[PDB]
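Structure first, commentary second.
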Amino acid sequence: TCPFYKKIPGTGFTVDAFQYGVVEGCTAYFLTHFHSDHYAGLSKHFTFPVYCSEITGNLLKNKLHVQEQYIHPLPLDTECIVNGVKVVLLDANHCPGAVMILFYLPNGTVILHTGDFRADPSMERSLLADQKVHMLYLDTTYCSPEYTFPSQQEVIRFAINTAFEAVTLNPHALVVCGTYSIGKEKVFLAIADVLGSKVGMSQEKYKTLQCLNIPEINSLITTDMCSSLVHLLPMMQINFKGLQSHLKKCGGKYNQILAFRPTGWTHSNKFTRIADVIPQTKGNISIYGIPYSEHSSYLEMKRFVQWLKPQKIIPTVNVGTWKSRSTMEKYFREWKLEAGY
Ligand code: NI
């Protein structure tokens, strides 16, 4: 059964609630983004209205075969009426097509559901600036002060400089980047751009990328692995055994692998700066774990909430243990006392 924190009071709406069968009283199902923990349950046999971004709707149609007549794509930054309720979709700074949803309830209450997001000051100048929000349904993935990580720009600088150095020293080195879902495309696209290569990948992953409206993409990606020196592999194959096996398949074109695993946070964040990151190495194979996050750090989250000043916060992540819930509630109270709302 659907949990309370996926239901929008005063409406017929749910958010990211496709794995519960027919939800009692639900007239429209919203989907914030195309990640499996959120879309779990959708298929060609779904016959209720799904409301989402254009990019998310491309992925539903092409990857899950949802029928077109039930996909309702909405433009961003635009007031729309859904089953008699005004809604706005805003960029979530997560993966491609990911949104936050503003609901303007018939009684005057305004609710923001962040979906999954990486808070940024640029959000303080969207349509959020223009009215008060009463309730916030918050992505609390990294809601603890130990969670610090660098900007995306510093992480990409590190990756480009690392790859360009390695391949310029050894033109027979292959670069490999791990993936298991959409998101974090800048990692492999920025590396291919500095090297003058396309990114090579499976037909299934090329298909997924072609649903994303990324400009000039036919220019950056390919299924011809032989023409590419940046390859994308499943995240599970980014280990010494999996990479040795891949290098065998390349027929003596290459004699070294430099591989990247974009994780979110790992505890080596509490001690080491991005500048100081080193790989794990075995023979002619090196593997870099890089802290490329598409969720808010603790400080970015705190700043957003202290700017927004909601009356009530409903966490959507880490809600299954009493220790996590108590921790989060304690930080929400601190933020409110420090800022004065
Ligand atoms: Ni996500």
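Sequence positions for chain A are given in Swiss-Prot numbering; the residues included correspond to 700-1040, in order.
Cβ atoms are placed via backbone N, Cα and C, with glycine included.
Pulled from Swiss-Prot, these are the features on record:
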type	residues	note
MUTAGEN	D838 to N	Impaired nuclear focus formation, reduced interaction with PIAS and increased sensitivity to cisplatin
MUTAGEN	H994 to A	Impaired nuclear focus formation, reduced interaction with PIAS and increased sensitivity to cisplatin
_In whole Å, how far does the CA atom of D838 (mutagenesis position) lie from that of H994 (mutagenesis position)?_
8
_Structural state of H994 (mutagenesis position), classified by DSSP into three states_ = coil
*How would DSSP class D838 (mutagenesis position) in three states?*
coil
